[PDB]
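Structure first, then comments.
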Amino acid sequence: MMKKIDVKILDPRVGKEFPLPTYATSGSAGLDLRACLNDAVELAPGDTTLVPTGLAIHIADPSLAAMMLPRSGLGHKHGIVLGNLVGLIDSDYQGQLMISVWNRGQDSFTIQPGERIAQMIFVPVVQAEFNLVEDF
Amino acid sequence: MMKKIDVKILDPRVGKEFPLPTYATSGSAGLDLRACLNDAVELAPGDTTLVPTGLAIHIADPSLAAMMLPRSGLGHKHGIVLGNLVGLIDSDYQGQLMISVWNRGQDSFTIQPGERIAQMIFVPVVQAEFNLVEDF
Amino acid sequence: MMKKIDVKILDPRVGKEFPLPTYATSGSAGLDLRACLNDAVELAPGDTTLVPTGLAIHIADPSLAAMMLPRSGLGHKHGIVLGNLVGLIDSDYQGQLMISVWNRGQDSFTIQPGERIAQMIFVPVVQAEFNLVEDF
């Protein structure tokens, strides 16, 4: 199911030195996000670094949100995951998309400029209207 | 998109010493959940503690669920995340909402009473009816 | 809400030595997935192992995806979570479902054959059609 989402490019490397995000296939659930870096960042075991994407989105529809997830292989094989574990992007967030990258393993890992380092999915969300009860 | 959800308050501090959960804005995807504690809890690196919220919900609609996520800043900047990483709340769960708080970093952190320590989103869910095949 | 999903069994132990996945109740959001193992696997603190399920699904609908999550108790009480934290299954994935199991705690844990070790939810997903703007 498709939804138009505004995207703003913040760094001129985007598109020029690595591509914009695209779905691998029409059956893909997520979009891979790439590290927008002047220089490679070497992450020792246990450390966290904030990696820019050079991108901002504005979802705008309050019935939609995005969730940022680790990449499967990076996480399983290399211990490279997200420092906030899963990163929620609200419909009114219009700042740069930033990736909290955490090395949860025992091996150092260097993030190269342009490397795919997380994925993003778009999911419908609901806002609860709470009904206060004193017994269910 | 809005959905009525029953909520029961379990601890008289809720509302009295810190507020009920509310959406920051009409475009917010998540609700911040606060620690309902008699005393602050100091979490050393690597440890996990179970924090009550003083709240129970009963979603009741089987086409909806809630997911509990870390807060972005706490997770990235402070290494304070969830011990179960993401916590799924089923439509028929009517117990207290409990937060597994894990210090995944290298600095001790004290959870103050009333402090926002996780977020909750409501998402539609589907139940699979499996169709057994012996080749796709 | 129900959706037909094709499932293929890859290992003859499935159904014979432990059951196929089922929803506990009609209000359950997730399905527990079991370890399909010839022998128990003992996971020391910090290590990760790739556990087969003996199962493959083919969601096929591009408006649906699955997310693999830790079990709540395993994660909170035992530090047994997913090495990729959350595992996304695309609508066109038709390989075996594999579970990255990570011991994020301080106690060794042995995964027994047939033991429930993760959960899977099915959620609607949206594919973004990006609209390039140079200011929001």
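We count from 1, first residue shown onward.
Method reported for this entry: X-ray crystallography, 1.5 Å.
Backbone N, Cα and C atoms are what each Cβ position is placed from, and that goes for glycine too.
Summarising the annotation, Swiss-Prot assigns substrate binding site to C:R71, C:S72, C:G73, C:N84, C:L88, C:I89, C:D90, C:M98. Among the mutagenesis entries in Swiss-Prot is C:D90 to N, noted as: Reduces catalytic activity 40000-fold.
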Chain B contacts from binding-site residues C:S72, C:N84, C:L88, C:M98, C-beta within less than 8 angstroms, listed by sequence, come out as C:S72
Separation of alpha carbons, C:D90 (mutagenesis position) and C:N84 (substrate binding site) (Å) | 15
Which of C:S72, C:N84 (the binding-site residues) has the most other Cβ atoms within 10 Å?
-> C:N84
Return one of helix, strand or coil for C:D90 (mutagenesis position), based on DSSP.
-> coil
Which of the recorded positions C:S72, C:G73, C:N84, C:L88, C:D90 sit near chain A? With a CB under 8 A, the answer is C:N84, C:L88, C:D90
Whole-number Å distance between the CA of C:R71 (substrate binding site) and the CA of C:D90 (mutagenesis position)?
-> 21
Fewest neighbouring Cβ atoms within 10 Å among the recorded positions C:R71, C:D90, C:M98 goes to C:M98
When the binding-site residues C:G73, C:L88, C:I89 are compared by other Cβ atoms within 10 Å, fewest goes to C:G73
List nothing but the largest Cα to Cα distance in Å, as a whole number, among the residues C:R71, C:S72, C:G73, C:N84, C:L88, C:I89, C:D90, C:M98 that the record says bind substrate.
-> 26
